[PDB]
Amino acid sequence: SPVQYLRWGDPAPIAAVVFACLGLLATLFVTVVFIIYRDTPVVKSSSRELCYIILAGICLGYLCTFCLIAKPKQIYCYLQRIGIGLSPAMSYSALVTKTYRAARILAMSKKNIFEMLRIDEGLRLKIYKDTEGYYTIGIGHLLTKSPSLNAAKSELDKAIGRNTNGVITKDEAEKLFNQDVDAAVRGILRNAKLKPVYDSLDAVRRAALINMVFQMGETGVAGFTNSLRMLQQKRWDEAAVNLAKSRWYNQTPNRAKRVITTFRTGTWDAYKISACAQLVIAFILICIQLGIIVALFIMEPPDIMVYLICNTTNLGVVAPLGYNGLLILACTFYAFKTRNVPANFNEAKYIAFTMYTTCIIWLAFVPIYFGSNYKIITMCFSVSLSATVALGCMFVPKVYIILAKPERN
Ligand SMILES: COC(=O)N1CC[C@@H]2[C@H]1CCC[C@@]2(O)C#Cc1cccc(C)c1
Ligand SMILES: CCCCCCCC/C=C\CCCCCCCC(=O)O
């Protein structure tokens with residue numbers, strides 16, 4: 001009885017239970033909310049099936065302490081290992097597919113703007129110089145500022161990752177372009193006249209704005225004061241008419257006509273320019289962790305050594321800890337890639353933050369747990385902590401909006 005130890009002077013098992021109980025209630029609350037309001041845009045805009053898997057993984061995470069703190073039976077030693085291993089696996093391996101999808105979608109987004117400026121501005125598959133004599137390649141991508149032709153080739157190989165000999169491909173030129181796009185966005189966000197307009201526009205209309213920036217510069221686009229205001233107020237037809245009078249339109253009519261049209265419709269008409277799969281992939285990554293656990297049940301049969309001490313060795317912990325580490329490492333990679341993506345009510349910002357802490361939690365777990373003389377309690381807190389973080393950062397801000405701010409919804 002957890003009360004006995006609490007009264008004998010040890011509040012560790014009673015605390016882990018309360019922690020686990022409060023966690024289960026919290027997870028139960030969140031899921032029910034997502035069920036009732038499943039049709040609300042804040043729940044509809046994300047993969048609902050994946051969230052259910054993440055919420056299920058966290059629930060088992062809290063249930064883990066009930067196997068770590070239990071009456072000494074044989075199967076509880078089984079439930080411990082199958083729980084501490086699979087519960088993070090259910091959460092992170094479903095979260096990686098979510099982030100990976102968000103990474104491909106973003107990459108495909110940068111693909112369109114690349115094809116846009118390839119048509120509007122052009123491209124060179126070998127090294128050249130700009131109007132100021134500096135070595136350049138691709139779509140106006142500066143390589144270096146030294147007169148050395150050798151210097152440019154060195155910088156190119158480091159950027160591409162191979163011996164290019166001053167020659168690249170379309171795909172490699174897009175890579176260099178992605179950098180210049182991000183740099184352009186950085187400048188726009190730091191420009192007081194361009195920032196409000198950029199924030200109001202959709203994905204397509206933002207590319208048309210960056211198009212203008214790459215032609216005239218920031219200090220040039222800011223000259224379209226009246227037109228920029230029209231775009232911000234979503235008055236497309238008035239913006240197009242106003243832009244068609246500019247010196248910019250009369251100087252480069254062929255290109256300007258396409259950019260203006262993109263502001264109009266918010267489509268790529270001027271330019272020639274899966275859910276079920278995610279569940280299967282998530283299922284596969286979970287079964288891999290299960291195969292590891294089942295194998296270790298065979299290699300090293302679990303046996304009983306309030307506290308339930310089992311005979312689980314290092315290898316019985318290290319292997320599923322390492323696999324979970326990869327799931328975490330992969331998630332962070334894609335989450336950091338999509339950290340600024342505003343889809344789903346700035347969802348990804350919260351996702352990235354969770355993966356930052358989880359890496360610290362995982363990294364801290366290794367020296368702490370393996371140097372500890374109180375392993376069971378340190379395993380209870382560790383699992384309940386990283387489960388709480390994933391619940392507090394990813395789900396709570398969505399529950400808040402859904403219950404406290406239904407108008408925002
Ligand atoms: C075999 O041991 C492990 O693989 N680990 C030991 C501790 C545990 C895990 C790896 C990452 C950190 C951890 O503390 C956790 C977790 C967790 C559980 C359920 C839901 C969520 C979102 C996270
Ligand atoms: C942020 C997480 C990224 C790191 C993932 C790296 C994966 C490495 C795999 C396994 C490392 C497990 C460490 C176990 C060392 C054994 C210590 C001991 O025996 O006491």
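FYI, residue positions are counted from 1 along the chain as it appears here.
Cβ atoms are placed via backbone N, Cα and C, with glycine included.
According to Swiss-Prot, the mutagenesis experiment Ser46 to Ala or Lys (Swiss-Prot position 613) carries the annotation: Increased constitutive signaling activity. Less than 8 angstroms from the CB of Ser46 (mutagenesis position) sit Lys98, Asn344, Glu347, each of them six or more residues away in the same chain.
Secondary structure at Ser47 (mutagenesis position), taken from DSSP and collapsed to helix, strand or coil, is coil. Where Swiss-Prot documents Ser47 to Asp (Swiss-Prot position 614) as a mutagenesis experiment, the accompanying text is: Decreased constitutive signaling activity.
Other Cβ atoms within 10 Å of the Cβ of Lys98 (mutagenesis position) number 25 in total over all chains. Quoted from Swiss-Prot, the note attached to the mutagenesis of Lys98 to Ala (Swiss-Prot position 665) states: Increased constitutive signaling activity.
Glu347 to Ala (Swiss-Prot position 770) appears in Swiss-Prot as a mutagenesis experiment; the accompanying note says: Increased constitutive signaling activity. In this structure, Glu347 (mutagenesis position) is part of a helix by DSSP.
Counting only residues at least six positions away in the same chain, the Cβ atoms of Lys98, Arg101, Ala275, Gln278 sit under 8 Å from the Cβ of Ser47 (mutagenesis position). Flanking an unmodelled run of 8 residues are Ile273 and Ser274, whose Cα atoms lie 22 Å from one another. In the deposited model, 8 residues between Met305 and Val306 are left unbuilt, and the Cα atoms flanking this gap sit 14 Å apart. Its Cβ placed at the centre, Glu347 (mutagenesis position) has 20 other Cβ atoms within 10 Å.
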